[PDB]
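Scroll down for the structure; my scribbles are underneath it.
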2 protein chains.
Amino acid sequence: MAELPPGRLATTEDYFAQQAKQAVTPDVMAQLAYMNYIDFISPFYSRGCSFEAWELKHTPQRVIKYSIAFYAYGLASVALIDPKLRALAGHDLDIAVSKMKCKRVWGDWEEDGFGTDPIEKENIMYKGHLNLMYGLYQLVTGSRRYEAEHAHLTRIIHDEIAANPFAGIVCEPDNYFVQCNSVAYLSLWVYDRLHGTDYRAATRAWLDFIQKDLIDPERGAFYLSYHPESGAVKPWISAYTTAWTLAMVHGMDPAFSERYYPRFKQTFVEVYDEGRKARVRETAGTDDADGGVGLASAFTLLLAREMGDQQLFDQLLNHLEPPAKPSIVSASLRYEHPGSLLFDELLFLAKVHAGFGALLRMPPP
Amino acid sequence: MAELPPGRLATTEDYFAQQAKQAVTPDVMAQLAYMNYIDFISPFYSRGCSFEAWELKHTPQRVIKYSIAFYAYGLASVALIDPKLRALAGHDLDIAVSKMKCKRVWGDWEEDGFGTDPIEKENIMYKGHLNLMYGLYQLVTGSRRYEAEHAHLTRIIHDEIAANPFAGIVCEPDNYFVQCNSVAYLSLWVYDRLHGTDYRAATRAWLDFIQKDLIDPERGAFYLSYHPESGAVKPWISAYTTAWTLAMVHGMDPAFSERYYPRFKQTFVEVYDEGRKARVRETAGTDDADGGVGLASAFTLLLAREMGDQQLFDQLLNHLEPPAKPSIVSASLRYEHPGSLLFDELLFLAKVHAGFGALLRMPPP
């Protein structure tokens, strides 16, 4: 828990103790400096539709929305950890929401031929994250700056769920992903917390729906996707899909995730290096770790954090961080060899994450 | 009350008894036929951005928004009068909202140089009517088709009121009109009825405000406009401004309108033709009726209806209707000599109007 493992910046015990100490660790602070410090090129420099930070990291366009959202989710926990950083966190979330609305972020929807308006129908990965971000911004800050937009988007989501014959909303037309839906549903919980409404009531029918052909309940794993026109499910189970989904669902129905979590571990998690490390296979019938989009281990790090699983957290971060060669130069964090897309975002988020339930319960400013 | 006056289609008693009888008068039915009957050219033929009906009547572009809105207000009362026409009224209100959103309607905002977006700030005449319409549509139908938009617009209005140093919102930049505000405030009352919220709380400060430099208490009349940047109030009192404002306010604070109504009548209303007729002077210091925009008598007809003043309603309609030479041809109403802009719209509305308070209390479908 408390010896510093090789190549690590801080102990697992230290990450887990941040909220009790009311202080982020020095490496988290260095990450926040990376996020905020340098003129023009830091990701949270300004509200403008500029993306230099992402150009410098070679972020693919389609990934930008995810990078901003994951930063935002980590920032909401920063606000909870240290009151003296709450205003900074709020500021950064204001930027995140601003940037999220820039066409460089959502414009794939139009370029791919699916519509000129990214909100009106479908496209739940985008608009689900946006809706969750509106809510987290407001929980952190108390500001109604985006409330009119939040009330609108929450209602578009609710209406589209009510109009669909399946529980939830697609991304591209005819592509249903459980992980993208999980973010949309959690957004309804956040709106409800802020407004006293009951949009979250739709969650029960959703949790029932995803436990049919979308899940292998013995392995504790979701299938890749569902396709409402045919009723097909793509017949491979996905670790990153599962880890993300269980993490968010644990803030809505903790028992659901508690049920599947040990099975999920047995299905996908490989402990290695004499128990010191772990890495995650993306699908069944392979020994290879981190196949597919390459995010199984990083999303499992987030899940371990959400579930309070310090041992697995430690093992995963020992696999992920040391080979990426962190350094802190002028009190700012950089990685020489990030091992995946969304690397600094997901390691940030996992180091700070207070639990989705705790974010829902965030006290007022 | 019950003898039919020369040139009239129905008695004042008949208009006032429609709700008790659960039936519109035959001439009101004929007006609804003008509104709905003929392919392509009737105003309520379809939801499209087509405006042939208004082209045929030579409606000026700037007036379209008012024509649609006044139709909508009348349709809400039709819904209340006759349950068997409630679905038709709901249908027409759906069309009215759809048309109201067409750039032909709101595009003067952009052409005049004020902005490309007619909702985001200012422009309360447009967006106040739109918001009231969204609410009336939902009271009539129970449909949430526009709720996401209604939730957004209501919050833009509320936010703009909170941010302003005067109570309310401008139309064009630096032009404040009490009548346009009255519609926006009533829209909040309707949103509250539907949602259980308290946006209407802002109404008290507004009623306090307008009873300062904007009202002449000796005459029970509002001044034409207020101009926040200079603090100027245009120094002429306006009958049509007053009549419209007192009518809408009577649904929010009936005592306020009751306080001013006898003064307003003494200031502007000329009874003539041995007590049979009445006509309304637009401003002080003149004997001429219906100067300015030419709508004093027609908005006073609405006010008389709202206040339950059968005698004045009868007098005004005796002045307005007979010279316009109504006829009903193939069960549809037409006027050979409409005496003003918005003529059929306002005579429709006054004939059916059940009271703004009664509309707020409309029972569910």
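Just so you know, the numbers here start at 1 and follow the chain as drawn.
In case you wondered, yes, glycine gets a Cβ from its N, Cα and C as well.
Database features, via Swiss-Prot:
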type	residues	note
ACT_SITE	B:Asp39	active site, proton donor/acceptor
BINDING	B:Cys171	(2E)-geraniol binding site
MUTAGEN	B:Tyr45 to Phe (Swiss-Prot position 70)	Retains 22% of wild-type activity for the geraniol-myrcene conversion, but only 0.5% of wild-type activity for the dehydration of linalool to myrcene. Dramatic decrease in beta-myrcene hydration and geraniol isomerization
MUTAGEN	B:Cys49 to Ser (Swiss-Prot position 74)	Loss of activity
MUTAGEN	B:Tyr66 to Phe (Swiss-Prot position 91)	Significant decrease in activity for beta-myrcene hydration, dehydration of linalool and geraniol isomerization
MUTAGEN	B:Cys102 to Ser (Swiss-Prot position 127)	Loss of activity
MUTAGEN	B:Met125 to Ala (Swiss-Prot position 150)	Decreases activity for beta-myrcene hydration, dehydration of linalool and geraniol isomerization. Retains 2% of wild-type activity for the geraniol-myrcene conversion
MUTAGEN	B:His129 to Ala (Swiss-Prot position 154)	Significant decrease in activity for beta-myrcene hydration, dehydration of linalool and geraniol isomerization. Retains 23% of wild-type activity for the geraniol-myrcene conversion, but only 6% of wild-type activity for the dehydration of linalool to myrcene
MUTAGEN	B:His129 to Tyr (Swiss-Prot position 154)	Loss of activity
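Under DSSP, B:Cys102 (mutagenesis position) is assigned to coil, being neither helix nor strand in the three-state scheme. Within 10 Å of the Cα of B:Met125 (mutagenesis position), the following recorded positions from the list B:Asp39, B:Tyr45, B:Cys49, B:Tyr66, B:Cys102 place their own Cα: B:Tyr66. Within the same chain, residues at least six positions away from B:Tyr45 (mutagenesis position) with a Cβ under 8 Å of its Cβ are B:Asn36, B:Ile38, B:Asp39, B:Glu52, B:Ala53. The Cβ neighbour count for B:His129 (mutagenesis position), using a 10 Å radius over every protein chain in view, is 24. Within 10 Å of its Cβ, the residue among the mutagenesis positions B:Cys49, B:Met125 with the fewest other Cβ atoms is B:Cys49. When Cβ atoms from all protein chains are considered, those within 10 Å of B:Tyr66 (mutagenesis position) total 20, not counting its own. Across the structure, B:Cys102 (mutagenesis position) and B:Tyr66 (mutagenesis position) are spaced 14 Å apart at their Cα atoms. Annotation for B:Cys171 ((2E)-geraniol binding site): same-chain Cβ neighbours under 8 Å, separated by at least 6 residues, are B:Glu122, B:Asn123, B:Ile124, B:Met125, B:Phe177, B:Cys180. Each of the recorded positions B:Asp39, B:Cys102 was scored by other CB atoms within 10 A of its CB, and the lowest score goes to B:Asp39. A gap of 8 Å separates the Cα atoms of B:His129 (mutagenesis position) and B:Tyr66 (mutagenesis position).
Mapped onto three states, the DSSP output places B:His129 (mutagenesis position) in helix. Annotation note: B:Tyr45 (mutagenesis position) sits in a coil segment as assigned by DSSP.
In this structure the alpha carbons, written CA, of B:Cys49 (mutagenesis position) and B:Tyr66 (mutagenesis position) are 16 Å apart.
DSSP assigns the residue listed as '(2E)-geraniol binding site' to coil in the three-state reduction, placing it in neither a helix nor a strand.
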